[PDB]
Amino acid sequence: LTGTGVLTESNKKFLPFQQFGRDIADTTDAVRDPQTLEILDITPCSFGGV
Amino acid sequence: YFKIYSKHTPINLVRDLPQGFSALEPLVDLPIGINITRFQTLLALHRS
Ligand SMILES: *[C@@H]1O[C@H](CO)[C@@H](O)[C@H](O)[C@H]1NC(C)=O
């Protein structure tokens, strides 16, 4: 799974089966990292109009 | 892929199914790759 974003701590109580999370666009918004099983929230990097 | 979803619920109804809502969590995702068309459940006898 490829993508760009800022990985931050999260307070979303994922259930054991649950691995990732999806937004309306179906792009991944949270993910469970292998090896350490922690849940990292994925927030798209800041952008806007110059 | 043979998916087993399971849920355990504490109930107190005597005869029929209880009326309510309980979502079944996925338990086992099993990589078998075989054809399944017929099943049979297993019971346990009591001997005295
Ligand atoms: C699976 O088994 C059924 C009944 O034996 C048969 O009709 C069907 O063609 C089989 N499918 C495959 C992919 O073997």
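Shown for chain B, in order and in Swiss-Prot numbering: 200-247.
So this one's electron microscopy, 3.0 Å, going by the header.
The backbone N, Cα and C atoms fix where each Cβ goes, and this holds for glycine too.
One mutagenesis experiment catalogued in Swiss-Prot, B:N234 to Q, is accompanied by this note: Increased resistance to neutralizing antibodies. Here Swiss-Prot describes B:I210 to V as a natural variant; the accompanying note says: In strain: Omicron/BA.2.75. Quoted from Swiss-Prot, the note attached to the natural variant B:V213 to G states: In strain: Omicron/BA.2, Omicron/BA.2.12.1, Omicron/BA.2.75, Omicron/BA.4, Omicron/BA.5, Omicron/BQ.1.1. Listed in Swiss-Prot as a natural variant, B:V213 to E is described as follows: In strain: Omicron/XBB.1.5, Omicron/EG.5.1. Quoted from Swiss-Prot, the note attached to the natural variant B:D215 to G states: In strain: Beta/B.1.351. Looking at Swiss-Prot, you'll find the natural variant B:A222 to V noted as follows: In strain: 20A.EU1.
For ligand 1, the nearby recorded positions are B:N234; that is, of B:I210, B:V213, B:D215, B:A222, B:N234, these have a C-beta under 6 Å from one of its atoms. Here the Cα atom of B:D215 (variant position) is found 19 Å from that of B:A222 (variant position).
B:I210 (variant position) sits 15 Å from B:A222 (variant position), counting Cα to Cα. A straight line from the CA of B:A222 (variant position) to the CA of B:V213 (variant position) spans 22 Å.
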